[PDB]
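Working notes, structure below.
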Amino acid sequence: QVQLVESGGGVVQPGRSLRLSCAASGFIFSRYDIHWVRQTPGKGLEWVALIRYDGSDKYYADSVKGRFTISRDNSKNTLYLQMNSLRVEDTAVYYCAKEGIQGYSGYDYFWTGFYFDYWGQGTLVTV
Amino acid sequence: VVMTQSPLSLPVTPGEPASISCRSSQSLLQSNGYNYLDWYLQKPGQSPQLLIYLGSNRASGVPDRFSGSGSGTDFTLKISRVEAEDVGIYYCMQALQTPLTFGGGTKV
Amino acid sequence: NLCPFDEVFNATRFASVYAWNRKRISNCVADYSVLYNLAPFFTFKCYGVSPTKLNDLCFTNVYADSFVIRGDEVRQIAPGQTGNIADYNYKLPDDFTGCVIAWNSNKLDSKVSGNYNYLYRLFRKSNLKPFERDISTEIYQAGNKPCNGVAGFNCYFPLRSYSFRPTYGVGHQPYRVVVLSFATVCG
Ligand SMILES: *[C@@H]1O[C@H](CO)[C@@H](O[C@@H]2O[C@H](CO)[C@@H](O)[C@H](O)[C@H]2NC(C)=O)[C@H](O)[C@H]1NC(C)=O
């Protein structure tokens, strides 16, 4: 019943931005992460960015590291990602992917790694 | 880190088993004895679904024929029984640290 | 008042999985900062409330239901997990609000002939409601009725043991977890 449904993407224009939102439910969407991964056709999936379950701290891919902005939205179980200043080679469907370890705030010896148990459906965005 | 799979295309007639391998730039096996590559499949026209995680133990809801072997750098997915349901490109995320250099991608 | 954790962490005898002793602690002043020192590599996975933030915060009651399980199952006792311990032995409610301390304990948990004082229920007809404890030793007809109060083709005896020895891998190395599950107590 874990559900990640997303909308907002579409045809856009190079140079401007867009707002991607991946609404979640079925699970307690305040406990554990959501990642973003994109695959442009003719290329394997490229990881985009994550967020730790309350917006504790963020990382972004080395290919972006700042022109991309992700922001959680608790209290209504929705996620928001805001792109800025798209390039030519960014037309790619964006998957919001839930990762199946229910996030902890400490420091474990056994990590179990990032793994995106349940996914979304993608939003084709084209520059 | 960069992941390179093999073979990016293993058209496997049904039944006999097919193996898919990935390479790592660094030894993913961390001092706790866990490997971290993740195999993600996706049938054509569908979202990717988790197939293995942490290299060895698969996600609940995945048949037994998707066994995956582990190493220090050379990991492998074994598809014992290939049929129609198994078609789709695979991937090997390295799950050790940001960024997750999501692997190249094979075919079926 | 100096809340007693000297028992649940430093007690000599070590509880097994199914008989996890939920030692309720209360009406006293605790200090969670004391704990971050032992396990050179602890686990402190605080589901629910930030480890450092916890010290100047508190709730009604605390339950440090310590026991011992295999190292590779340290990852297993986390809320929302679906493993062997999770389904049949010990589970955490999805809205868990505690800290899961877990450390390697090679010594005093490893005889050269093996310490087999630990068992784990590998079989059960149905999964556990959050925080259920079951000492029931009765014989598991994983397979047919007949009468089952002893059998041996396969009925099965739902409470195996483990094997703990220094030469084992770290995953096989036994670990003692201390799961804390949470206004008379805070420091
Ligand atoms: C369990 O016992 C050990 C043995 O003393 C405790 O480790 C000491 O903890 C005190 C503070 O509680 C420190 O001042 C000492 O430096 C520690 N010992 C060493 C060798 O560094 C441990 O704290 C005890 N744990 C509990 C929960 O009581």
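Note that chain C carries Swiss-Prot numbering, so the residues on display, from first to last, are 334-515, 522-526.
Just so it is clear, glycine is given a Cβ too, placed from its N, Cα and C backbone atoms.
As a published mutagenesis entry, C:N343 to Q appears in Swiss-Prot alongside the note: Reduced viral infectivity. According to its DSSP assignment, C:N343 (mutagenesis position) is helical. Using a 10 Å Cβ-Cβ cutoff, C:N343 (mutagenesis position) registers 8 neighbours.
Secondary structure at C:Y453 (mutagenesis position), as computed by DSSP, is strand. Here Swiss-Prot notes a mutagenesis experiment, C:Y453 to F, with the remark: Decreased HLA binding to NF9 epitope. Increased binding affinity to human ACE2.
With a 10 A radius on its CB, C:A475 (mutagenesis position) counts 14 other CB atoms from all the protein chains. Among the mutagenesis entries in Swiss-Prot is C:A475 to V, noted as: Increased resistance to neutralizing antibodies.
There are 8 other Cβ atoms within 10 Å of the Cβ belonging to C:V483 (mutagenesis position). DSSP classifies C:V483 (mutagenesis position) as coil under the three-state reduction. Among the sequence features in Swiss-Prot, the mutagenesis site C:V483 to A is noted as follows: Increased resistance to neutralizing antibodies.
Among the mutagenesis results in Swiss-Prot, C:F490 to L has the note: Increased resistance to neutralizing antibodies and human covalescent sera neutralization. The residue drawn here is the original one. Taken residue by residue with DSSP, C:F490 (mutagenesis position) is part of neither helix nor strand, so it is coil.
The Cβ of C:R346 (variant position) lies under 8 Å from the Cβ of no residue that is in the same chain and 6 or more residues away along the sequence. Among the natural variants in Swiss-Prot is C:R346 to K, noted as: In strain: Mu/B.1.621.
Residues near C:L368 (variant position) in space but far in sequence (CB under 8 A, at least 6 apart, same chain), listed by position: C:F338, C:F342, C:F375, C:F377, C:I434. Looking at Swiss-Prot, you'll find the natural variant C:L368 to I noted as follows: In strain: Omicron/XBB.1.5, Omicron/EG.5.1.
Quoted from Swiss-Prot for the published natural variant C:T376 to A: In strain: Omicron/BA.2, Omicron/BA.2.12.1, Omicron/BA.4, Omicron/BA.5, Omicron/BQ.1.1, Omicron/XBB.1.5, Omicron/EG.5.1. With a cut-off of 8 Å between CB atoms and residues at least 6 apart in sequence, the same chain places C:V407, C:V433, C:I434, C:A435, C:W436, C:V510 near C:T376 (variant position), listed in sequence order.
Where Swiss-Prot documents C:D405 to N as a natural variant, the accompanying text is: In strain: Omicron/BA.2, Omicron/BA.2.12.1, Omicron/BA.2.75, Omicron/BA.4, Omicron/BA.5, Omicron/BQ.1.1, Omicron/XBB.1.5, Omicron/EG.5.1; complete loss of interaction with host integrins. Sequence-distant neighbours of C:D405 (variant position) (same chain, 6+ apart, CB under 8 A from its CB) are C:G504, C:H505. DSSP classifies C:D405 (variant position) as helix under the three-state reduction.
Quoted from Swiss-Prot, the note on natural variant C:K444 to T is: In strain: Omicron/BQ.1.1. All protein chains considered, the CB of C:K444 (variant position) has 12 other CB atoms within 10 Å.
Annotation of the natural variant C:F456 to L in Swiss-Prot: In strain: Omicron/EG.5.1. Under a cutoff of 8 A between CB atoms, and with a sequence separation of 6+ in the same chain, the neighbours of C:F456 (variant position) are C:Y421, C:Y473, C:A475, C:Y489, C:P491.
Quoted from Swiss-Prot for the published natural variant C:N460 to K: In strain: Omicron/BA.2.75, Omicron/BQ.1.1, Omicron/XBB.1.5, Omicron/EG.5.1. Other Cβ atoms within 10 Å of the Cβ of C:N460 (variant position) number 11 in total over all chains.
Per Swiss-Prot, natural variant C:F486 to P is noted as: In strain: Omicron/XBB.1.5, Omicron/EG.5.1. Other Cβ atoms within 10 Å of the Cβ of C:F486 (variant position), summed over all protein chains shown, number 8.
Looking at Swiss-Prot, the entry for natural variant C:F486 to V says: In strain: Omicron/BA.4, Omicron/BA.5, Omicron/BQ.1.1.
Comparing Cβ neighbour counts within 10 Å across the mutagenesis positions C:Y453, C:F490, the minimum falls on C:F490. When the C-beta distance to chain A is held to under 8 angstroms, the recorded positions C:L368, C:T376, C:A475, C:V483 reduce to C:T376, listed in sequence order. With a cut-off of 6 Å between Cβ and the nearest atom of ligand 1, the recorded positions C:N343, C:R346, C:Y453, C:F456, C:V483, C:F486 reduce to C:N343.
The subset of recorded positions (C:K444, C:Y453, C:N460, C:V483, C:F486, C:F490) lying with their Cα within 10 Å of the Cα of C:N343 (mutagenesis position) is empty, i.e. none. In this structure, the C-alpha atom of C:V483 (mutagenesis position) lies 8 angstrom from that of C:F490 (mutagenesis position).
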